[PDB]
Amino acid sequence: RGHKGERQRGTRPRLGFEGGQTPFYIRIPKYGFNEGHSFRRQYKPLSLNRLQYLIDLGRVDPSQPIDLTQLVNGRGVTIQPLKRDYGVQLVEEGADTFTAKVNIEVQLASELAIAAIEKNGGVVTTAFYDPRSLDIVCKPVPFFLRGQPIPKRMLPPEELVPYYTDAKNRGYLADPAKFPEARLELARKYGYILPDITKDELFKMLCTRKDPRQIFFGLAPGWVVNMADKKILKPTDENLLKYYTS
Amino acid sequence: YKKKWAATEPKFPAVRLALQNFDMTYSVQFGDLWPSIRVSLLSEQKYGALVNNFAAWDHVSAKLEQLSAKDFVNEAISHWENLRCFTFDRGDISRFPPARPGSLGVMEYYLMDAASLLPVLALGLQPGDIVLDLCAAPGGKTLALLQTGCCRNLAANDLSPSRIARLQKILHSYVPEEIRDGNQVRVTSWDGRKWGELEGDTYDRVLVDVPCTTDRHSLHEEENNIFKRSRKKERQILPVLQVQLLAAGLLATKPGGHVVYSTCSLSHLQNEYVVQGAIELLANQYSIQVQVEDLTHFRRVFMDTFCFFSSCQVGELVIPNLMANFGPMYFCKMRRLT
Amino acid sequence: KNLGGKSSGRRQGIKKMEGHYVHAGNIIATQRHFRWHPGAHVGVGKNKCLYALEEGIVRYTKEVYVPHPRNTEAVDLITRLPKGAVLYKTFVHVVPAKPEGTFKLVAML
RNA sequence: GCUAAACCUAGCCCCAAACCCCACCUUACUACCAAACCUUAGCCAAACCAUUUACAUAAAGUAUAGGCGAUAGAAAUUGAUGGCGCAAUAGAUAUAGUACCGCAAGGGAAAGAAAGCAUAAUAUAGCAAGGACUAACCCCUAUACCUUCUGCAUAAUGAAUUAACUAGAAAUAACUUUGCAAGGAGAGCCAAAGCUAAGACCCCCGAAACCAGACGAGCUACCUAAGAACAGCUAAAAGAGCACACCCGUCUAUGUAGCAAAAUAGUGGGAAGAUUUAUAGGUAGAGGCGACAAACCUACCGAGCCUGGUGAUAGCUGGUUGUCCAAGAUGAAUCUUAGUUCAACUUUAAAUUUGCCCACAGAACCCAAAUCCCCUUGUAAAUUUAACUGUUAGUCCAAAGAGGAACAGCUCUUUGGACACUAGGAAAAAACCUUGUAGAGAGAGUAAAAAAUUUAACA
RNA sequence: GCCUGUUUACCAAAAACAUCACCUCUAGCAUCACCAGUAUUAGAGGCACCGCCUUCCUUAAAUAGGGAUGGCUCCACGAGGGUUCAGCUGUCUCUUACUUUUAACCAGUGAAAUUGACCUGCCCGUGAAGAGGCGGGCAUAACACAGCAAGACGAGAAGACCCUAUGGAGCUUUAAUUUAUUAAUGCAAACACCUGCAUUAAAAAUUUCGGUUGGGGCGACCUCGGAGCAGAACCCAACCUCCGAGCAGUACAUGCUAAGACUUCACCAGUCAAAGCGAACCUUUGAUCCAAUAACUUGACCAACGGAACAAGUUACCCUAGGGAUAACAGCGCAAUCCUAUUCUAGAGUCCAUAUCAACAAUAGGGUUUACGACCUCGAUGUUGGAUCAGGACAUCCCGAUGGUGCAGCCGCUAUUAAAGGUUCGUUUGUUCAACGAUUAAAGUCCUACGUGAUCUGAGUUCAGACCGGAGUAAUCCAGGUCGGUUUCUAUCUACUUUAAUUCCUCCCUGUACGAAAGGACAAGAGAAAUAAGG
Ligand SMILES: [Mg+2]
Ligand SMILES: [Mg+2]
Ligand SMILES: [Mg+2]
Ligand SMILES: [Mg+2]
Ligand SMILES: [Mg+2]
Ligand SMILES: [Mg+2]
Ligand SMILES: [Mg+2]
Ligand SMILES: [Mg+2]
Ligand SMILES: [Mg+2]
Ligand SMILES: [Mg+2]
Ligand SMILES: [Mg+2]
Ligand SMILES: [Mg+2]
Ligand SMILES: [Mg+2]
Ligand SMILES: [Mg+2]
Ligand SMILES: [Mg+2]
Ligand SMILES: [Mg+2]
Ligand SMILES: [Mg+2]
Ligand SMILES: [Mg+2]
Ligand SMILES: [Mg+2]
Ligand SMILES: [Mg+2]
Ligand SMILES: [Mg+2]
Ligand SMILES: [Mg+2]
Ligand SMILES: [Mg+2]
Ligand SMILES: [Mg+2]
Ligand SMILES: [Mg+2]
Ligand SMILES: [Mg+2]
Ligand SMILES: [Mg+2]
Ligand SMILES: [Mg+2]
Ligand SMILES: [Mg+2]
Ligand SMILES: [Mg+2]
Ligand SMILES: [Mg+2]
Ligand SMILES: [Mg+2]
Ligand SMILES: [Mg+2]
Ligand SMILES: [Mg+2]
Ligand SMILES: [Mg+2]
Ligand SMILES: [Mg+2]
Ligand SMILES: [Mg+2]
Ligand SMILES: [Mg+2]
Ligand SMILES: [Mg+2]
Ligand SMILES: [Mg+2]
Ligand SMILES: [Mg+2]
Ligand SMILES: [Mg+2]
Ligand SMILES: [Mg+2]
Ligand SMILES: [Mg+2]
Ligand SMILES: [Mg+2]
Ligand SMILES: [Mg+2]
């Protein structure tokens, strides 16, 4: 422990104290590096490399729509809603070697990632999730054990509304009339011939899109999932039905 | 060190200490004039306005006359035989508006103690005469000398770089580039005591404004008050420095040349003993004779604007008065006969 | 009665002795007044510090000093010299090491 | 062979479970007469202090608050009988809240089943031993230990001695070893080889204090009620004289662990008064009371005592317990110089590649010794990465200087050496000289290493 | 000081406090003090009864004593503080005898502080600077018992005093921050009382006491920069020697960006800068937070200039924790100062250097003063004087023996040698000293922890009380004057406890030598005393 002084006595000043000189961590001006950090939205990246790897190893089935639930179940991505994760962002990394036809739903998508997905004959849509809906989507089984009716998926905040109503982002709230134009624009820009997915034998699968207020593909808001006896209780009260449809 | 003492001195402020010194000395010196001098010193100071000859001199003079000030200098040279300083009448306390940059780009006038202009007018600046200011670098008399002619050469010296920088500031403000850049203006920061060796019998007209007790400012400002108790040693050695500087000026002036010893103090010690001791020292250690020239005509000429103490045998003393709070100013004209 | 005078040293002087390899921008020497003058491929800052303008080897030489004519005091000093006298100064040069580029084959059109 | 030594259960600790005749508030333990509720403060941290701090899991030490600093700090949401205990200085304080101490509040025990001596004093000389020796001593060598210091035999601290008890608690990040691995983890969290688990690492005693709430005016200060005492003489209705009882405490001596935590003997002051004194009652702690001495308030009152906050705090002092080896030594800021943080140094582990020495060439005008720089060469180290304590306002010697007095075992800066490390020498000996890397030897060669000097006739 | 009284229980009994008397200020009034009172009353403060006006003497000697609203007047009193006549006395010169206690031995009973271990000597030297323990010498069988108090820096309280701590506490304030609480008012609120909000006070409450330097003062400094110390890369202190600055002038690309570098030994901060873009064709001070601005940007101090947002004096009534890392006495260094001795003669000395004295200086030596250093001791050692007892040096004051002399004799002056012995009593003063009185053969200079308080004393000084004078707003303070004021120790160890006189005067020689006289010897001897030692 040394010899005498505060250090042998065990009473040396706090960490960061500099003997009275204005400490380094206080003499530096305050700057908004981390202002609002806990309210910034975070999106876990999903590179096309990782997506192709998952598809190749069979952990993600491209024959069915790929949403956040399927990604998590295949363990392709780890979402932490409590840490302000708002979902998954597609990432162009691996685009030049992506060769999978997939119907994938994500929260953000880069232009190049959209281009790769569409060139392979697939469909990509950016879908928003509030923190609660995101938690339920990422871990549905715990939610089903909570014994609560499936809630409605909330709409994007005002700042995010334009993003999800824009067709260039394949927003899930965007006018579907503008989608062919945007897809043709990407095909022209990136020099590939747009494949007419309507002719594909999986066109129905590629078209399936959950309703903007729907969390799970085949389950409607307000239903209760009784896993114990493999049943789905549906409300019939007019007020409840109106609420869960609104 | 001994912390506890039986008795400690009253701890006067420097202003009060200066007042006590003045009361114990000038009271004896002046008898019944001391109360008037005291009240004048303690009251506000009357500032004269010296127009800048390097600016719109006629326009500025017109503006000042509109402000009702009159040029006391103008109606003095006539009897005494470019300088124009406007001062208000006796008793008037009107201030002068703060100086502002003029049309030419230089300050129209300098607000300075009208008493700190008599030494300049008594030195007798003749055209084409080389002029020295041994230590006078508060501006003032220096700028007055500058605003005398465009056919004259002048050097100004002061040990203090701060005061030299102040001279430079006022020069850039008032003197134009033409004169300031020209050799007409030569400023230096050297010791005047050795100026006799630095230059000897070179200058024709010298002005020696030795550092003084500056009684009015001593009573006014506490900062750097010469009468602070600690600086008694410097106060005591002031006479030696004053004598040395006057001797250096008398050595530097040419034979037959003229010097003006100047002071901003009432002290007979710093006024007449300085000049007499300088004469003695410079006539013995250097065998050079100097004659004190009479300024009684100068006194009568400027009696209207200033009040002068007559009992002073050598030199002239402008004492402050409530009617004309212009003093103090002691000045003595000395011609080097050898 | 003597105050002040506690200023620390400026740590000036040569930073690169002769033969030292110097990259562009490296300060070669910091001086208060011109002890060493800039030579070839050596620049001068506001504060009269010498820095390398090219990447090379630092050399110190003695060369005749001919000041800029607009340097009036130096010109007068020269004007007062005798006919045979020539002023000299110590100059710092950077002998550039690499060539400033090479021509490469890019495409065989 | 005495004193003594020892012993094992009396009980206790932490969990789990379970919700546990008569007398007596008057002076308590006495048979029987006409009214509660109301913010804690402060210590402490902030290196003072003044706002402030200080009375399931996960989200998350997040949002927030804050001399925006010390630090404080959510919620939405999630859903959840046993003993690697003690065993009579331990474990409860406990055989007992007893004895005992205190007026009181209050404090609060102990215990039951070797040392020291004696047998047998002692012999020149000496840290009490060691080398030895035929032999105890005699011979030679040898300046106790701890702590604090530049440096201690030091005439600096602590220790009579024995037994028992008595002092390093933990994170962040690392490193090591497993597991699994672009994933790890038994939800939450982390992840651009990570994640998970484990291993390793942060003392003891001590103030004067502050505040809260009690307890104290059986001493003492003053006061209230109702009592009592004051001979004799002199003087006459007395804050009168002398002088008993009584009260006090001037001076001296004694005593000073005492007869006494303020006494004794003599001497002395008052002794009908503002006197002394018994009884009961009152005033309570920032308060009372005070013929103000900072006097007194239960022996220690410039602010009582007890309990609690409290294991207060202490940059200050002291202490900090097995063996063995290894590496290891002299700037800046700071209410700061008795401290700390950063640097430098130091230690460990790791990476890869130059490191030191170093000639020539080279480094200024103004107005010496040397230094810097690096091809070789002698060498094997250096840099970087990770982690990190501690030392960090020293001494003397040689040298260049400054201050002082061309004093100081004096005070400063610089280069170097030595000391704080072994040994030999210079008498003893930190700092001068020789010399170092460790063991055994009843071998050998050496190093430094011992002061020298004696002196007045005269043509 | 009027008086009698009171007070620091346990170091101060006093001049301090009170006190009648007097003065000043405040109050016009009842049902719990004042007060069951009412201005001749009550409360508080000051002041001090009362009354009247505005160099000599003492001694023999005398640092003592007495006398030549304000200014005086002391009646009485006093364990107050000084001085004195006379007396008295063992206070003393100068101590002795006896009794009792204690004591020592015998018997019984039987502690305490203390204690590293000790097989515990002296001298010199050394050393953390003071040695029983180390070096060199000397001494040395072993043990009781009784004394002593020189040492064991002896034992007692983490002594006294001094310094430090971002340790306490007390006191005072024009230190800082508050007015919660009361008292006044004002504004609302209820129609005297009460609530809320403001302002001003009173009373208090909380908190702080920067740093470095300075012994005889009346402060200076604290940040930055230039020069020397520090000569030649860099770097280098100081109460070190000097100097300078807290910006201005200029322009308004004095813009934006960016390789690579420097760096005040850390960080913070601070510098330089190619290329590029854009216009054109510059030479020092300060952080964070906080505020203000729409923002760009800007501000206050933070000069104790790495910056507490806002806090001073004082403490001897003090306390705690420490410090010999830091003062005073003392020890130890040093020798400026001081003292001594030689060399030189300037010179004085009637001339005359050297009978004697001595300048400017030089060279040695000492460790007696005044200082300097901060090395030992701050985990019970005040200091000065005095008493007692002294050990030692000789640089000799007397006594002894000599040389010279400006020594005829006596006398001196000077020098050499000599440390065996000796070296007074009084007045003032606490005094060491000093002055004075009277002596003496002489009344020596010093060291010994300015020897010696476990032997004594406490008069000065030093602690708690109080005055005078002074400083300070006050609390308080003071190198000053004064009155008062607790001095513990039973001895374990070392050491020690029985080791051939000196002077003076008288006389003889002898009023002899010598000398003109005056004066006046030696050497030798006798007698008286006195002291010292031993009986
Ligand atoms: Mg320790
Ligand atoms: Mg330390
Ligand atoms: Mg310097
Ligand atoms: Mg604190
Ligand atoms: Mg919750
Ligand atoms: Mg027990
Ligand atoms: Mg035994
Ligand atoms: Mg010891
Ligand atoms: Mg100690
Ligand atoms: Mg002890
Ligand atoms: Mg009572
Ligand atoms: Mg009677
Ligand atoms: Mg009576
Ligand atoms: Mg009383
Ligand atoms: Mg008092
Ligand atoms: Mg007192
Ligand atoms: Mg008590
Ligand atoms: Mg503690
Ligand atoms: Mg080792
Ligand atoms: Mg500070
Ligand atoms: Mg400290
Ligand atoms: Mg009295
Ligand atoms: Mg008493
Ligand atoms: Mg009493
Ligand atoms: Mg008494
Ligand atoms: Mg007497
Ligand atoms: Mg009395
Ligand atoms: Mg007995
Ligand atoms: Mg000795
Ligand atoms: Mg000893
Ligand atoms: Mg004995
Ligand atoms: Mg102590
Ligand atoms: Mg640096
Ligand atoms: Mg500061
Ligand atoms: Mg500072
Ligand atoms: Mg020292
Ligand atoms: Mg001791
Ligand atoms: Mg002799
Ligand atoms: Mg002495
Ligand atoms: Mg006394
Ligand atoms: Mg006193
Ligand atoms: Mg006194
Ligand atoms: Mg006295
Ligand atoms: Mg007395
Ligand atoms: Mg005694
Ligand atoms: Mg005894």
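In order, the residues displayed for chain B correspond to 27-107, 128-384 in Swiss-Prot numbering, which applies throughout.
Determined via electron microscopy, 2.5 Å.
Here the Cβ of each residue, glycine as well, is placed from N, Cα and C on the backbone.
Copied over from Swiss-Prot, here are the features:
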ACT_SITE  B:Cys310  active site, nucleophile
BINDING   B:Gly185, B:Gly186, B:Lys187, B:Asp204, B:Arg209, B:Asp237, B:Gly238, B:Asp255  S-adenosyl-L-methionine binding site
MUTAGEN   B:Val65 to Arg  Disrupts complex with MTERFD2; when associated with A-136, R-139 and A-141
MUTAGEN   B:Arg141 to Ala  Disrupts complex with MTERFD2; when associated with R-65, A-136 and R-139
MUTAGEN   B:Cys258 to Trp  Abolished methyltransferase activity; when associated with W-310
MUTAGEN   B:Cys310 to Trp  Abolished methyltransferase activity; when associated with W-258
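Mapped onto this structure are the features recorded in Swiss-Prot.
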residue  : record                               : Cβ contacts under 8 Å, 6 or more apart
B:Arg141 : mutagenesis position                 : B:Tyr73
B:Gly185 : S-adenosyl-L-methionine binding site : B:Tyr156, B:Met158, B:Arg212, B:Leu213, B:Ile216
B:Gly186 : S-adenosyl-L-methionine binding site : B:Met158, B:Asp159, B:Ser162, B:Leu163
B:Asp204 : S-adenosyl-L-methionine binding site : B:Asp179, B:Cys181, B:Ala182, B:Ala183, B:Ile210, B:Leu213, B:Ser235, B:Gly238
B:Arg209 : S-adenosyl-L-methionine binding site : B:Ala183, B:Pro184
B:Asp237 : S-adenosyl-L-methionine binding site : B:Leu205
B:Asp255 : S-adenosyl-L-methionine binding site : B:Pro165, B:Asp179, B:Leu180, B:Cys181, B:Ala182, B:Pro184, B:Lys187, B:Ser308, B:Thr309, B:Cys310
B:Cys258 : mutagenesis position                 : B:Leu284, B:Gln288, B:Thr309, B:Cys310, B:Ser311, B:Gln316
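Largest Cα to Cα distance within the recorded S-adenosyl-L-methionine binders B:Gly185, B:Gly186, B:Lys187, B:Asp204, B:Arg209, B:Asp237, B:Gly238, B:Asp255: about 20 Å as a whole number. Looking only at the mutagenesis positions B:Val65, B:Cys310, the densest Cβ neighbourhood within 10 Å occurs at B:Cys310. For B:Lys187 (S-adenosyl-L-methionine binding site), the Cβ neighbour count at a 10 Å cut-off comes to 26, with all displayed protein chains included. Residue density at B:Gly238 (S-adenosyl-L-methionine binding site): 26 other Cβ atoms are found within 10 A of its Cβ, drawing on all protein chains shown. Following the DSSP three-state reduction, the secondary structure of B:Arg209 (S-adenosyl-L-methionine binding site) is helix.
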